[PDB]
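To start, the structure itself, in structure tokens.
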Amino acid sequence: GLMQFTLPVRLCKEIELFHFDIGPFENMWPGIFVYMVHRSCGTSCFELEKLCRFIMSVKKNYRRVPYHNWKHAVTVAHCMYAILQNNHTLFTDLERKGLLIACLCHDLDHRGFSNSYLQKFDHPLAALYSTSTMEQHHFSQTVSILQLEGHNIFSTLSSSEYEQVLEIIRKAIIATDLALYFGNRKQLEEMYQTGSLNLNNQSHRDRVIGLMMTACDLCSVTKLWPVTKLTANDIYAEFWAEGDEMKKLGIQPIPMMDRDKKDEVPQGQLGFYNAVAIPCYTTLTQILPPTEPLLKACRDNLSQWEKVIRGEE
Ligand SMILES: [C]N1[N][C]C(C(=O)[N][C]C2=N[C][C]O2)=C1C(=O)[N]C1=NC2=N([C]C(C3=[C][C]=[C][C]=[C]3)=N2)[C]=[C]1
Ligand SMILES: [Mg+2]
Ligand SMILES: [Zn+2]
């Protein structure tokens, strides 16, 4: 019980900041996550034997795809850790528990193809789950891993606490479907402006956790420019593979997925930053003021893409 994970000094300091990169040493990523659980949650939150077994089985169920891989999972959990650590008193013990686990599991068994491609391929998952196809799959994979012998990290919760945390996880993972983000953010926008936003209202908390999940999910745009720029190559390697697979079904893909249109990536990143990323981190910062560093880094990266376009890089 007296066994802390500890990190080298540079990581011990940098892990607290929103723009932390977890590094290229895959074998340190489980320890980093357990470190983040122990500080966010407590050393008592999980049996270490059970947590370590859960983590290794989650790792094994991410695939070797360029972007939606085990690295993304730990990265997305770290951004949640940093939100939770900058908003100590806003979240319950059950929420702190659920959200780190939700972020770690949120893209389980991703194949590097969007919901649209699954529907166009007529994949069996698109028959089983008509909307939020992959996300319903990610949550399905999370429940399966929780039910493997020795992997039930929530075994010590009361029945009703267990139903509540699985409900926090289901809604957190469903919320990573960016098709749902547009409406969720607009409703949060209205609610904050008219002053109806109430964090004692569960339906409002659920909306706020949704936006946190989108923010953590998109957090590649909140890193230092060298990280954002090199992660962009990984995001596009998937998009362009999906484009290729569209052309093999006889469908012209959108330009974002057509490798023949790589030239326009800079203007494509602007659109994304203006239509999704900035609105996301703006409303997050209005609801949760200590998350302002994510909006600041997002805007620094917008200004870097503006420089790429002007030929200065
Ligand atoms: C979903 N998602 N997630 C994440 C992302 C990113 O992306 N994010 C970002 C990042 N950074 C780093 C990493 O990641 C996204 C998107 O969507 N994006 C996007 N992109 C693009 N668009 C368009 C384009 C184009 C390209 C080319 C041509 C034309 C057009 N591109 C839209 C959207
Ligand atoms: Mg996803
Ligand atoms: Zn994701």
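We number chain A the same way Swiss-Prot does; the residues here are 724-1036, in that order.
Method on record in the header is X-ray crystallography, 2.0 Å.
Cβ atoms are placed via backbone N, Cα and C, with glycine included.
So that you can see what the record holds, here are the features copied from Swiss-Prot:
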type     : residues               : note
ACT_SITE : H791                   : active site, proton donor
BINDING  : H791, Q992             : 3',5'-cyclic GMP binding site
BINDING  : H795, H829, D830, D940 : divalent metal cation 1 binding site
BINDING  : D830                   : divalent metal cation 2 binding site
MUTAGEN  : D830 to N              : Reduces activity 1000-fold
MUTAGEN  : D830 to A              : Loss of activity and of zinc binding
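All protein chains considered, the CB of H795 (divalent metal cation 1 binding site) has 23 other CB atoms within 10 Å. Around the Cβ of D940 (divalent metal cation 1 binding site), 22 further Cβ atoms fall within 10 Å across all displayed protein chains. Among the recorded positions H791, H829, the residue whose Cβ has the fewest other Cβ atoms within 10 Å is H791.
Following the DSSP three-state reduction, the secondary structure of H829 (divalent metal cation 1 binding site) is coil. For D830 (mutagenesis position), the number of other Cβ atoms no farther than 10 Å from its own Cβ, over all displayed protein chains, is 26. Cβ atoms within 8 Å of the centroid of the Cβ atoms of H795, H829, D830, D940 (the divalent metal cation 1 site) belong to the same-chain residues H791, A796, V799, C826, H833, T899, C939, site residues excluded. In this structure, the CA atom of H791 (active site, proton donor) is 7 Å away from the CA atom of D830 (mutagenesis position).
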